[PDB]
Protein chains: 2
Amino acid sequence: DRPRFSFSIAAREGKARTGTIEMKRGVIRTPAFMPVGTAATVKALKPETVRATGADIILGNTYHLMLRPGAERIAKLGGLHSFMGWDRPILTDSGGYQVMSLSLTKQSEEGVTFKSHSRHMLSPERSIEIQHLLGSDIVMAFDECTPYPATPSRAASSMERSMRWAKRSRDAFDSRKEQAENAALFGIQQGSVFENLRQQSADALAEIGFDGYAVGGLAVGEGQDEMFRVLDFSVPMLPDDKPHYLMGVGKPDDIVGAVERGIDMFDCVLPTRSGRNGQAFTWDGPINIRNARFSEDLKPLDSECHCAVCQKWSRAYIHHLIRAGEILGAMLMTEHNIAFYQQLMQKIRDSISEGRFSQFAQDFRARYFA
Amino acid sequence: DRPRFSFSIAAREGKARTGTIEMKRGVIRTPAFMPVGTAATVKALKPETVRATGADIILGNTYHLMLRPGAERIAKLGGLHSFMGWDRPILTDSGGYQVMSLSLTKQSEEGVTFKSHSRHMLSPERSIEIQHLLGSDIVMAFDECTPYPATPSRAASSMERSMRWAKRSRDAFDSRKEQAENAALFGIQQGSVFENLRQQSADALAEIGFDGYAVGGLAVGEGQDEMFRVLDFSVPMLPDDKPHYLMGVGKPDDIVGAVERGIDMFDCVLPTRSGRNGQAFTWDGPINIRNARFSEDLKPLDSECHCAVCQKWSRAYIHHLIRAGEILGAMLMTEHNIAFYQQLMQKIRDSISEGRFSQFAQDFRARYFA
Ligand SMILES: Nc1nc2cc3nc(NCCc4ccc(CCO)cc4)[nH]c3cc2c(=O)[nH]1
Ligand SMILES: Nc1nc2cc3nc(NCCc4ccc(CCO)cc4)[nH]c3cc2c(=O)[nH]1
Ligand SMILES: [Cl-]
Ligand SMILES: [Cl-]
Ligand SMILES: [Zn+2]
Ligand SMILES: [Zn+2]
């Protein structure tokens, strides 16, 4: 049987790595993209379709699920895996970001109280407990995603609180034997865009010790240049021998650049959400299928894509569906976009394994931005 | 290779029949239920899923498709089958009903002019042409669905116009060699609830000659007792050796009773539309999955149903999805309901074949209405 958690690096090129995370519910190939399944569904896809695209792991959200249908309810029903019909690993975000994004809130050292978008509470202890009730495989520490921009003083105070919360998260996780034995716990680095704070945060997290390390506090409006600048110094601060997870990222070019900077895991609502809105990813860049120019275009969404959508339906048909507001339009766009993202990750993994990732990155960018 | 059209009756019980329609694109088992795919999609289902439920044929709509994406456009793109990815037979309604249901309208002996829900025109000739452009396998005559209730005088005048239009439809269809050689044409009986008018309509249609005969002008608010009363005398008026198609029907009990009265084909938006709205069909009657009583119900939608939805997901999960407005909720409810309808048709076919349909009808009703 597979271990609770084992990350092995099979090949490297510069800062980029490729390998596998073994967990009880399955193997995760890295660098990995996690489709987002916020409300116990990857929107518009059956789990079998999510798997068919190549996904090894999906993301769920503590915040959304605690509100609807409820964490205790999901536990009573057998846990998130059984509930939604996905039997492979699930990573759950801790709520620290979504509560401040979507909720009225009252923040304190204890945690956050908030009104549902009914009053609810999150704290390191309650967040870890909810993730336990869901039966999450990768549990995220409860943190605070510092707003951007942040002054150095505010970024420091925020980061310091997150580090205290990281320790509380660690202890809550460890105190629950079943969770400690079957799931993994990732810490989340904060510190805004400031190198010294990022270093202090990395040091605090490494002292506590986690199974993996997320770079939090990015993809919050800073833009790619700044994000990459922060990754340049932040990722090397994390333990080399554990996965590095960049939360909420991102566009295909964001992913490529982040892998170049040592990131192993990603999640983003972009392929699903923008798919439903008519944006299809292609190797020649994104297209908006609603555009009149596609009304009689018999080509598939992308000329090379191996997904079932591109094997069977035309741009013209999908254009019609999206224009008409048809559910099948959302389904097809989403399946294609998630498949595209997985094919991107596969090309990244293969190119690193073959020592030609730098060339892949260059070729990818040249064509995607042509 | 299969013929253009051949209807064979394999077994009978009272007025009920079971058999097959062979067409170039496939075999249709009768009695048949046709999922509705109004805008070139059976809402929330891939065509492969529609087929997996057991459907042999689906319905499309002249009215909707002529408006969006356009009949000429679909022809340019290779026809409706290629466009939507359904390679089996498609029946298209002629527009005669939907124009008056959904459109401002100007009616005359020539046809109907209307404003899109841009000005458009339908006539027997244009309707048949549109169905040709779509590449329909079963083409419906362009008719007028008489409003209910109707006075005998108005019902007669309406029916008479429909019969003149039936002849024009016949001639338009026959004048187009490719269509005449590859598709079938069904006439539509009118006459409201009046036996003498139904007889005159049947006589007119039989004199013209069609590949099949629809009972039109029902499922327009008359209710089941009245519908059944009209079927009692109307169906025997139609040629015995051709299919009998009851347009727009209906609930499971409507279907059973109509088969008892000699109907071979059905279409209805109920399983798809009401599925999206949270209504699931079961052998113990419909349930509304949104009801709080299902929030922790681990049972499948129906206890016996063989569909993929009932094999994998709980009422509790689907309840959550529908409550949350999740697309997967629409997908799962729709697949189950269409599968239920097909299982109903299979049970009907098997019971007629075995000479126990009367008993099936009785047992079905006893349990469904318990
Ligand atoms: N616990 C925790 N979770 C996070 C989630 C995040 N998600 C982001 N970025 C998401 C931004 C994002 C928003 C919308 C769209 C789709 C538009 O069609 C894509 C990306 N940054 C994030 C930071 C954190 C963080 O520090 N801590
Ligand atoms: N050409 C032609 N087409 C028709 C379509 C019809 N469709 C009906 N009934 C449909 C009624 C109907 C409407 C909505 C729902 C779903 C609610 O969730 C179910 C049934 N009667 C009909 C009569 C005719 C007719 O004479 N001629
Ligand atoms: Cl999404
Ligand atoms: Cl529908
Ligand atoms: Zn594709
Ligand atoms: Zn079912």
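For chain B, we keep the numbers from Swiss-Prot: what you see runs 10-112, 114-127, 131-383, in order.
For all residues, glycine too, the Cβ spot is worked out from N, Cα and C.
According to Swiss-Prot, the features are:
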type	residues	note
ACT_SITE	B:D102	active site, proton acceptor
BINDING	B:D102, B:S103, B:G104, B:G105, B:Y106, B:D156, B:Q203, B:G230	substrate binding site
MUTAGEN	B:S103 to A	Strongly reduces activity
MUTAGEN	B:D156 to A	Abolishes catalytic activity
MUTAGEN	B:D280 to N	Abolishes catalytic activity
ACT_SITE	B:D280	active site, nucleophile
BINDING	B:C318, B:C320, B:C323, B:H349	Zn(2+) binding site
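Structure coloured by features recorded in Swiss-Prot.
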| residue | record | Cβ contacts under 8 Å, 6 or more apart |
| --- | --- | --- |
| B:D102 | active site, proton acceptor | B:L68, B:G69, B:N70, B:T71, B:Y72, B:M153, B:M260 |
| B:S103 | mutagenesis position | B:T71, B:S140, B:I141, B:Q144, B:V152, B:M153, B:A154, B:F155, B:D156, B:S182, B:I201 |
| B:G105 | substrate binding site | B:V122, B:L135, B:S140, B:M153, B:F155, B:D156, B:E157, B:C158, B:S175, B:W178, B:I201 |
| B:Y106 | substrate binding site | B:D156, B:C158, B:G229, B:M260, B:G261 |
| B:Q203 | substrate binding site | B:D156, B:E157, B:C158, B:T159, B:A168, B:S171, B:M172, B:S175, B:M176, B:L210, B:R211, B:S214, B:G229, B:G230 |
| B:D280 | mutagenesis position | B:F42, B:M43, B:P44, B:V45, B:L68, B:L100, B:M260, B:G261, B:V262 |
| B:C320 | Zn(2+) binding site | B:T62, B:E348, B:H349, B:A352, B:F353, B:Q356 |
| B:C323 | Zn(2+) binding site | B:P313, B:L314, B:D315, B:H349 |
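One thing to note is that 3 residues go unmodelled from B:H127 to B:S131, and the Cα atoms at each side are 9 Å apart. The Cβ of B:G230 (substrate binding site) has 32 neighbouring Cβ atoms from other residues within 10 Å, across all protein chains displayed. On its own chain, B:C318 (Zn(2+) binding site) has B:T295, B:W296, B:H349, B:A352, B:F353, B:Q356 as residues at least 6 apart in sequence with a Cβ closer than 8 Å to its own Cβ. Taken residue by residue with DSSP, B:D156 (mutagenesis position) is part of neither helix nor strand, so it is coil. Proximity of B:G104 (substrate binding site) to non-local residues of its own chain (separation of 6 or more, Cβ distance below 8 Å) is seen for B:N70, B:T71, B:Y72, B:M75, B:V122, B:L135, B:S140, B:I143, B:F155, given in sequence order. B:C320 (Zn(2+) binding site) falls within neither a helix nor a strand when secondary structure is assigned with DSSP, and so counts as coil. Highlighted in sequence order, B:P313, B:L314, B:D315, B:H319, B:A321, B:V322, B:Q324, B:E348, B:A352, B:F353 have their Cβ within 8 Å of the centre of the Cβ atoms of B:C318, B:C320, B:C323, B:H349, the residues recorded for Zn(2+), and are not part of that set. Taking the recorded positions B:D156, B:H349 in turn, the residue surrounded by the fewest other Cβ atoms inside 10 Å of its Cβ turns out to be B:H349. Across the annotated binding residues for substrate (B:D102, B:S103, B:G104, B:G105, B:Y106, B:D156, B:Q203, B:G230), the two most widely spaced Cα atoms sit 15 Å apart. Secondary structure at B:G104 (substrate binding site), taken from DSSP and collapsed to helix, strand or coil, is coil. Same-chain residues with CB within 8 A of the center of the B:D102, B:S103, B:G104, B:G105, B:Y106, B:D156, B:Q203, B:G230 CB atoms, the substrate site residues themselves not counted, are B:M153, B:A154, B:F155, B:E157, B:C158, B:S175, B:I201, B:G229, B:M260.
In the three-state DSSP scheme, B:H349 (Zn(2+) binding site) is classed as helix. Taking a Cβ distance under 6 Å to any atom of ligand 2 as the criterion, the recorded positions B:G104, B:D280, B:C318, B:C320, B:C323, B:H349 reduce to none.
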